[PDB]
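Q: Questions regarding the structure given below will be posed in turn.
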Amino acid sequence: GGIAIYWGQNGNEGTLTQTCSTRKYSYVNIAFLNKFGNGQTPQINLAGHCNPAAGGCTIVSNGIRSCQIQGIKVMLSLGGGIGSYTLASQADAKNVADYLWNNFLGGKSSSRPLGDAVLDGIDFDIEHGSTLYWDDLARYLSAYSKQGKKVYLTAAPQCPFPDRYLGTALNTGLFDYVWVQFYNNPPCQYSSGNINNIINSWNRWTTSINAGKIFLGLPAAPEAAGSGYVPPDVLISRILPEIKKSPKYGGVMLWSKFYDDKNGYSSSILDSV
Ligand SMILES: CC(=O)N[C@H]1[C@H](O[C@H]2[C@@H](O)[C@@H](NC(C)=O)[C@H](O[C@H]3[C@H](O)[C@H]4N=C(N(C)C)O[C@H]4[C@@H]3CO)O[C@@H]2CO)O[C@H](CO)[C@@H](O)[C@H]1O
């Protein structure tokens, strides 16, 4: 399979263009559109990469195009660990979908935050807030595909199944790729010498939801997460040989570009994925 990487949350991790040029990644998720819903003006946060005011982040379209030209799919990730995002009603789900269509997808807007490039899809990293309406938001985004160009839908649920926030949305069967976060969650992550919890969880995910492909999401360095880091050798010798048996296996997902560079994680596992 391939590696999905998240980019955006550390100004020192390189440009989107550089990130794609590594040839290590097949999917790039831009993190994050962390404020939206409830009448708020949506706002993108890309840490020190750029300031979205006055079109300061439109420069990112150069990288988006550069990635796409190389066959890499680029998604805008909603949510994250920090943010006041939520959906207040089904109407809010519709307003948000329309805003996303016009500002990041095939629609039209005078103030597209990342410029004129058209992103491949939308990634859902909903970690707190409202548990309602994410399925409607997925439906409304998916309907825009009917205009001709596919809007990919991807999701980053946490490993305990089912996910309190994304369970219903994942049940719609609309998601193309689901990179489950097998960390920061004791009952379903790796712990020294024990791979049972992670495998058992992987089995639940791959047999329970209908999505195109499911990915094993991991922290790329011990600093990238509170818990659940898996040393490369253990992944390669014990985990991959098992999870690759599933026909739904798509690859591995890592948080994040910054930590991957520091720890050389994808460099170590690339050919085994
Ligand atoms: C306020 C804001 O939007 N951003 C902050 C930025 O917050 C980052 C960091 O706290 C990240 N922490 C680490 C260790 O990288 C944090 O990463 C979370 C992420 O939200 C979750 N989603 C995933 N996926 C795999 C999808 O994984 C987890 C990881 C933890 O593993 O994300 C927050 C933003 O949500 O912090 C910077 C630097 O301090 C600050 O400038 C500002 O940019």
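Residues displayed in chain A correspond, in order, to Swiss-Prot positions 27-299.
Even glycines carry a Cβ here, placed using N, Cα and C.
Sharing the feature lines straight out of Swiss-Prot:
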type     : residues  : note
ACT_SITE : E153      : active site, proton donor
VARIANT  : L296 to R : In hevamine-B
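For each listed feature, how buried is it and what is near it?
A: For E153 (active site, proton donor), the count of additional Cβ atoms within 10 Å of its Cβ stands at 20 [all protein chains shown].
When other Cβ atoms within 10 Å of the Cβ of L296 (variant position) are tallied across all protein chains shown, the result is 15.
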Q: Provide the three-state secondary structure of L296 (variant position) computed with DSSP.
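A: Assignment for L296 (variant position) reads helix.
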Q: Would you identify the secondary structure of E153 (active site, proton donor) according to DSSP, in three states?
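A: It is coil.
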